[PDB]
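*Asks:* What follows is a single structure, and I will ask about it in a moment.
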Amino acid sequence: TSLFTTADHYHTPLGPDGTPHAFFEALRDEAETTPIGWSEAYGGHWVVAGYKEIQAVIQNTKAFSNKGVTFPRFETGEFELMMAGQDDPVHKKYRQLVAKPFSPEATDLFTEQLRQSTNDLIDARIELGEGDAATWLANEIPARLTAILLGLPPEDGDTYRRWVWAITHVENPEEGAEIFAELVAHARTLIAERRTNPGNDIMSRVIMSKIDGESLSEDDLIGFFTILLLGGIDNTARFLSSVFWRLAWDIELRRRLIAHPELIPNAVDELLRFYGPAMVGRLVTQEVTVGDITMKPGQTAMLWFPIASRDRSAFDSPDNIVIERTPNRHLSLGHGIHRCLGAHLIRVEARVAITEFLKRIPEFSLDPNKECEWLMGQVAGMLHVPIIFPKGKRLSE
Ligand code: HEM
Ligand SMILES: CC1(C)O[C@]2(C)CC[C@H]1CC2
């Protein structure tokens, strides 16, 4: 028997702690013998679990295409995820258009805005002594930042979350497609507005950009809008939710971050290794052998980053959160030409969120009378994290 045979990133067995990590540890153990295995899920596909094997696949862009970046494919109608859904030479030209606004200097500009937002959000429930850290904080900090990056109203987060849920999880395909079509209608209106009144934001930037002398198509612009929306509302929210959950019960980790705030950035990196929400797919375009396995054109390989990030041949003591770990070359943000555009931004966001939360609410715990819930999928992490804490004071009003 093999754990690969029924591996399915949308249906990972959960342990008594509520996470898939016992299952990830068991699959990591099996991957020491068999680092790539066949899953019968989704009609049959390859599951790549060893660290060196994921590296080999993800570097081999001639055989492994980002046309398969989401598997099963995210619901984005006839549109594609810009950059993430493309291969070179096209990929490189599009990524060049937005490299500057995601540079460390450009994203550092938002540090105090995130700090103020985190505190304003905390203000909303600190007097109540209870709240869902996911829906109250982890969802809202990136949703508001992302609305700002895209030049959208920050108070409409539930609308944006409804779109992202349709893209990633709504099971009825007619419903899903129709809600994504609502995103498209809103993006069209935004694009038209920015054409006449261009702002400082990233949409305005790509709308005014040119490639090889020509302006981008509306379809390309909607692809930019969609992937940047997903990065915040999905990936970042699920990561931060998992982090808040971990800090709620792991009183040892928590006291060390409070005693040593200078270790928070390295701790964020180690939490990214351990709770990194993402996996990605690759479409096989040429016959290719990786280790013992020969893959054929039209097959898909799923890169199970959480398993590789636990590989004993790549990390010492991989099942422990070692906040001083370095160089920590985990695969949670990918590797090679598609490595996460938002890497610096999410590091700033996580550092500020953790720093301010632990400053305001150093004492808290999981609510014994409400359930936590892990969301499974290509982007996986806590969805509900009910916590309790002593009632406190607002900084404002
Ligand atoms: C914890 C949060 C995040 C995680 C774990 C994450 C993870 C990833 C991963 C694994 C990839 C590689 C894709 C591949 O190899 O096919 C990637 C690429 C990408 N990410 Fe992130 N992401 C996060 C947040 C964000 C945010 C906040 C943004 C932007 C607002 C963003 C924008 C992008 C883009 C545009 C790409 C494609 C880059 C390219 O294809 O060259 N991500 N991300
Ligand atoms: C799932 C994952 C990793 O996140 C986004 C934002 C980037 C690459 C893919 C698809 C969308």
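Per Swiss-Prot, chain A residues shown: 8-404, in order.
Header entry for method reads X-ray crystallography, 1.4 Å.
Backbone N, Cα and C define each Cβ position, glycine as well.
Just lifted these from Swiss-Prot, have a look:
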BINDING   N73, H98, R102, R289, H345, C347  heme binding site
MUTAGEN   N242 to A  Has only a modest effect on monooxygenase activity. The substrate is free to adopt an alternate conformation which places the ethereal oxygen in an optimal position for polar interactions with solvent
BINDING   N242  substrate binding site
*Asks:* What kind of secondary structure is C347 (heme binding site) part of, going by DSSP in three states?
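*Replies:* Going by the DSSP assignment, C347 (heme binding site) belongs to neither helix nor strand, so it counts as coil.
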*Asks:* If you count Cβ atoms within 10 Å of each one, which of the binding-site residues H98, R102, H345 comes out on top?
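*Replies:* When each Cβ's neighbours within 10 Å are tallied, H345 tops the list.
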*Asks:* Please go through the binding-site residues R102, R289, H345 one by one and keep those whose C-beta falls under 6 A from any atom of ligand 1; give the result in sequence order.
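*Replies:* Going through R102, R289, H345 in sequence order, those close to ligand 1 turn out to be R102, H345.
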*Asks:* Quick test of your reading of the structure: among the recorded positions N73, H98, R102, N242, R289, whose CB sits under 6 A from ligand 2?
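*Replies:* The ones that qualify, in sequence order, are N242.
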*Asks:* Would you pick out, from the recorded positions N73, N242, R289, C347, the residue whose Cβ has the largest number of other Cβ atoms within 10 Å?
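*Replies:* Selected residue: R289.
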*Asks:* Measuring Cα to Cα, how many angstrom lie between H345 (heme binding site) and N242 (mutagenesis position)?
*Replies:* 16
*Asks:* If the heme binders are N73, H98, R102, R289, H345, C347 per the record, what's the largest distance between their Cα atoms, in Å?
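*Replies:* Of all Cα pairs among the recorded heme binders, the widest measures 19 Å.
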